[PDB]
Amino acid sequence: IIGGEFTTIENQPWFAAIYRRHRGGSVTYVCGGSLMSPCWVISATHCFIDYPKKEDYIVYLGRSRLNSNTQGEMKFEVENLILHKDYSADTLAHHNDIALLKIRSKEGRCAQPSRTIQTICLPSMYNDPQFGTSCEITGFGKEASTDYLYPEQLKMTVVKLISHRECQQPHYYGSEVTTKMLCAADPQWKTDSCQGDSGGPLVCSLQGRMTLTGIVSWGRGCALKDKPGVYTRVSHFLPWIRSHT
Amino acid sequence: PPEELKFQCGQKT
Ligand SMILES: Cc1cc(I)c(O)c(C(=O)Nc2ccc(C(=N)N)c(Cl)c2)c1
């Protein structure tokens, strides 16, 4: 996240950190995700597409730091890794960029609630906040586009949703943005999601609940003027989510 | 009653 503040998992208890094992010994961060129900985390298919080997990923809940442990964190293996079959990537956009990971611990259980682990709500079919709503994004992604490392502390920031009309202006993303995407930016193009934030949540209040309105998907640069962050529009995938969970 | 019921989506504690 470019801008924002550092936070702790208590402020985003549904955030999931996904890592990959290289049996040479290292475990590297891949993407973020969000806990939907005790056994399911949702992220982005582009995070897994290149290495769909579920056995090589580890999912952690209750984590405030990237490589050090947080007291209360829970570690899970991926029992099922569902990627969207119509996932496509083009010159910028990723279409149908949503993925589901069914998690299981070594004891064979799913997540348990704690002050650091909570689920986030799903919107109702095709229901979104209106553009102008301020939503927050969280993640361990880059703080500057030129960095090659990720922060160790979790960060969060606020962005506002903008209209498709505005995001589809030729000088923004044109028709790269579809109705199955949402665009969010900071009025001053100062804070935004960046590399490493993929898979994470765009949370907005909807009907009184903190709802998972988007999944960090793609963007040109990070915090670039007229280059919003594009998120998968969760509200438009509810049938898909329900069919697999 | 079973742990799961304690999840309240959207709540921070
Ligand atoms: C190779 C790679 C890997 C990961 I994981 C990414 O998140 C990205 C990436 O470009 N993420 C990325 C970068 C910028 C933005 C933005 N808001 N402008 C967004 Cl949504 C996502 C790239």
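We're sticking with Swiss-Prot numbering for chain A, so the shown stretch reads 179-423, in order.
Here the Cβ of each residue, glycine as well, is placed from N, Cα and C on the backbone.
For A:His224 (among others), the entry in Swiss-Prot reads active site, charge relay system. A:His224 (active site, charge relay system) falls within a helix when secondary structure is assigned with DSSP. All protein chains included, A:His224 (active site, charge relay system) registers 21 other Cβ atoms within 10 Å of its own Cβ.
Among the features that Swiss-Prot reports, active site, charge relay system is placed at A:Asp275 (among others). Annotation note: A:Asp275 (active site, charge relay system) sits in a coil segment as assigned by DSSP.
Feature annotation from Swiss-Prot assigns active site, charge relay system to A:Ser376 (among others). Under the three-state DSSP scheme, A:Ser376 (active site, charge relay system) falls in the coil class. Within 10 Å of the C-beta of A:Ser376 (active site, charge relay system) we count 25 further C-beta atoms, all protein chains included.
Here Swiss-Prot notes a mutagenesis experiment, A:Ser323 to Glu, with the remark: Abolishes phosphorylation, proadhesive function and ability to induce chemotactic response; when associated with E-158. Long-range C-beta contacts of A:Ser323 (mutagenesis position), restricted to its own chain and to partners at least six residues apart, with a cutoff below 8 Å, comprise A:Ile180, A:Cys372, A:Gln373, A:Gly399, A:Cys400.
When the recorded positions A:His224, A:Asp275, A:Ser323, A:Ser376 are checked against ligand 1, A:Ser376 have a Cβ within less than 6 Å of one of its atoms. Listed in sequence order, A:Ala222, A:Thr223, A:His224, A:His262, A:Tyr265, A:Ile393, A:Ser395, A:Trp396, A:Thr410 are the same-chain residues at least 6 apart in sequence whose CB falls under 8 Å from the CB of A:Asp275 (active site, charge relay system).
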